[PDB]
Amino acid sequence: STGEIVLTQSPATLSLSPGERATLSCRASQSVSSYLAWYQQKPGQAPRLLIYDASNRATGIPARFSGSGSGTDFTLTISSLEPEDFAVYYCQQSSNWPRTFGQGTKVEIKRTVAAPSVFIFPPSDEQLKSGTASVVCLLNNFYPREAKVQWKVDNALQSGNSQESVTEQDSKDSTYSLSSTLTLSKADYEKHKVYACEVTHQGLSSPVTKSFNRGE
Amino acid sequence: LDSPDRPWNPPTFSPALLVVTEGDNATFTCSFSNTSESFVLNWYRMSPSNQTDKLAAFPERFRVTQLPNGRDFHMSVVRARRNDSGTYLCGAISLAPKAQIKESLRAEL
Amino acid sequence: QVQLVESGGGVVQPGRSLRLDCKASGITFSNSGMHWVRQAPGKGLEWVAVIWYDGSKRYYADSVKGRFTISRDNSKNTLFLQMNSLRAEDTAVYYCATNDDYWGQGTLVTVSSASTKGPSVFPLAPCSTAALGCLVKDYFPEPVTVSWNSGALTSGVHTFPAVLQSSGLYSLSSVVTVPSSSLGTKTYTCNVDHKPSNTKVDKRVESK
Ligand SMILES: *[C@@H]1O[C@H](CO[C@@H]2O[C@@H](C)[C@@H](O)[C@@H](O)[C@@H]2O)[C@@H](O[C@@H]2O[C@H](CO)[C@@H](O)[C@H](O)[C@H]2NC(C)=O)[C@H](O)[C@H]1NC(C)=O
């Protein structure tokens, strides 16, 4: 009897300059009438209501934010993007229980393409006195966000033993940075010589590899 | 309900038609039974084509004063011109993000 | 001057229970329907539950129905979330919010068997410009904070979001890029703070 109303937001990411017009879409899996709200969330902060019931601005929300639609198709419009407006936006239906959010659209600063600067770091001697080796590969200050990192150990492609992490868009140059950490036990670390990080990115005309030999 | 919030009653605007001759003061009573302390009260005027004009507001020719009873307010035009004939009403607006507005029934001047 | 404050967050082992409080001030609490909303690290918003201003109705998301129970005490301005049979995937920031959209600032609930532990801070030694940093490894729970030179070094700093390791411990890197020519003249130290364990580490990072 009860259904889950799925809210699909698009695009996942809108890349735009300050002052441009932003248009965000939300489509509901079944009619929601006008019970559709839009929220803004900045990192480390609670969400904040912008638009409720499809088209009303919340108290104190500036006039550049407007909403429209009904039934299953809804639009949030930011007429001229302010630098405060680059953030994640969620839609939420209040037509039925359970209440549901969309998965969110990120509004990011659009920017010229920039290749990463790649650095590799062997494990510290201090860490190796413990039982473990972490090898860290840093991709600094690139755009767009999509970057591929592959670890090679004596040219063997690795799988399952690295975890990566990406920063939020930099407020000064609008780039992203990424760190990939490969962990092995000391015993397996000492079974091999050449530790390589191979990076693929739109700004690199061919993959770039940073390497070291254990021992120097 | 459909709403998980407590319903509230719209303000009442009286008298349903006030008749005063020129140069004098005319005064309506907006009676709003609040449940929160977080609202504002607006005094509106409807043109013949139902377009709205915000005359005054509490908190701040057209005056709005808040009675000590906690409930009532008095909306008073001073020295009434006859291009003032027509339609005036009051409405309460909540201050929460999801603002709600309830309007009074309609009176004639 | 309207304020929603969640309390009761923290660490809880899987299968066990935890109760959240939300204290409201600046509103007539008993007029407001109340919600819980949660957000798992790096994920989207997830509605949890609602209770009528009345308590006359309660609804729940599929993922928590029966394990969680929402309630309220309209004579003490507080909203409760009783959470039972907690699992790792219940780890999240939990927000309370009114139906008219006032939001609390959230409290972190971590569901894990791990016990509190400070980080080991390892150097990322520098090898034009140079990169260097600190590996902030094997701590629990979130969060840590990192600064450089007691806050005097901010330009060029990237402190990465933590990752949850398959061991149950968190790990995080912080890096900065500097002029290669500064490597022999400037000192660079990590300032790593992990409140749950009262850990305050300063790690000097230098060329090897
Ligand atoms: C109903 O409202 C009255 C009046 O108050 C509001 O005060 C601010 C919120 C303002 O911005 C406007 O919304 C209204 O004027 C409340 O009575 C007041 O109580 C306080 C308590 O100390 C007192 O200082 C004021 O003088 C009172 N004013 C009047 C006109 O009586 C009243 O408490 C509200 N009722 C309920 C149930 O909340």
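Shown for chain B, in order and in Swiss-Prot numbering: 25-84, 94-142.
Backbone N, Cα and C atoms are what each Cβ position is placed from, and that goes for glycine too.
For B:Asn49 to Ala, Swiss-Prot lists a mutagenesis experiment annotated as follows: Decreased N-glycosylation without affecting binding to binding to nivolumab drug. In Swiss-Prot, the entry for mutagenesis B:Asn58 to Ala states: Decreased N-glycosylation without affecting binding to binding to nivolumab drug. The structure shown retains the original residue. The annotation that Swiss-Prot gives for the mutagenesis experiment B:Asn74 to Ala reads: Decreased N-glycosylation without affecting binding to binding to nivolumab drug.
Annotated features taken from Swiss-Prot, shown on the structure.
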residue: B:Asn49; record: mutagenesis position; CB count, 10 Å: 11
residue: B:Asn58; record: mutagenesis position; CB count, 10 Å: 16
residue: B:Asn74; record: mutagenesis position; CB count, 10 Å: 7
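Taking a Cβ cut-off of under 6 Å from any atom of ligand 1, the mutagenesis positions B:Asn49, B:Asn58, B:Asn74 reduce to B:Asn58. Geometry remark: B:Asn74 (mutagenesis position) versus B:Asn58 (mutagenesis position), CA distance 27 Å. A break of 9 residues separates B:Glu84 from B:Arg94 in the model, and their Cα atoms lie 14 Å apart. For the pair B:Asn49 (mutagenesis position) and B:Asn58 (mutagenesis position), the Cα-Cα distance reads 27 Å.
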